[PDB]
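A short write-up of the structure that comes next.
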Amino acid sequence: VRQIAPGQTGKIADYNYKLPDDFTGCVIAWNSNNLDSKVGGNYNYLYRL
Amino acid sequence: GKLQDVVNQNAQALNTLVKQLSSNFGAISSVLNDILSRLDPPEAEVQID
Amino acid sequence: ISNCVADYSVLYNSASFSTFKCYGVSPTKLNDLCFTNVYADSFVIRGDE
Amino acid sequence: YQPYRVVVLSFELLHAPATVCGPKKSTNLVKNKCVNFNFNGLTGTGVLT
């Protein structure tokens, strides 16, 4: 979450999602453990290397 | 002396102008070239200014 | 660490780091600079510090 | 309160001949023609004489 911002590094920041340094807007993050995580394990959501 | 002090003043005012390039003015490096080499545009723009 | 070639690109994607702040030099460009001296200090402390 | 491993790296960029460098994409020099320089991190433009 903390690297969802313009001017950072990482797989999410460079290989997955890139942002411009001229934002006019907001990032809105909230916790959804009770919904996105099921008892046993959830593997339906993917990412690259 | 009247005709030489004019030359000395012009040379002194031109020499001091060149030496101003060797001052950081509050930046990390006096030379502008290396700043672009090791700083991201979001941060280099802050210190190039 | 000296007198040898360091490939930082593999280290970036080797694993995830909780706090990765780069001061003075951008991280993505370290592959194309030459350092006259490099040190390293690694230990374990708490998280509120 | 969890223990966190912390490491720092002091890339001392003092004015000295290069000892540590990254990946090598080095080519051969050319004479009497302006080119882009990357001599141990020193970038610039000029002719070789």
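Following Swiss-Prot, chain B shows residues 946-994, kept in their order.
Looking at the header, which is where the method is noted, we find electron microscopy, 3.7 Å.
Just so it is clear, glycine is given a Cβ too, placed from its N, Cα and C backbone atoms.
Record features, source Swiss-Prot:
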VARIANT   B:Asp950 to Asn  In strain: Delta/B.1.617.2, Mu/B.1.621
VARIANT   B:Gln954 to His  In strain: Omicron/BA.1, Omicron/BA.2, Omicron/BA.2.12.1, Omicron/BA.2.75, Omicron/BA.4, Omicron/BA.5, Omicron/BQ.1.1, Omicron/XBB.1.5, Omicron/EG.5.1
VARIANT   B:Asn969 to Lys  In strain: Omicron/BA.1, Omicron/BA.2, Omicron/BA.2.12.1, Omicron/BA.2.75, Omicron/BA.4, Omicron/BA.5, Omicron/BQ.1.1, Omicron/XBB.1.5, Omicron/EG.5.1
VARIANT   B:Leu981 to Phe  In strain: Omicron/BA.1
VARIANT   B:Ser982 to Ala  In strain: Alpha/B.1.1.7
Among B:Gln954, B:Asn969, B:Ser982, the most crowded of the variant positions [Cβ within 10 Å]: B:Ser982
Three-state secondary structure, which DSSP defines for B:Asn969 (variant position): coil
Integer Cα-Cα distance in angstrom, B:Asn969 (variant position) to B:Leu981 (variant position): 15
Cβ under 8 Å to chain C, applied to variant positions B:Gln954, B:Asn969, B:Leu981, B:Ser982: B:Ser982
Nonlocal residues around B:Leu981 (variant position), in sequence order (Cβ under 8 Å, 6 or more apart): B:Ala989
Variant positions satisfying Cβ distance under 8 Å to any chain D Cβ, from B:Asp950, B:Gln954, B:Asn969: none
Distance [Cα-Cα, Å, rounded] between B:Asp950 (variant position) and B:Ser982 (variant position): 44
For B:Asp950 (variant position), the number of other Cβ atoms found within 10 Å of its own Cβ: 9
Pairwise CA distance, B:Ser982 (variant position) versus B:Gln954 (variant position), rounded so that it is a whole Å: 38
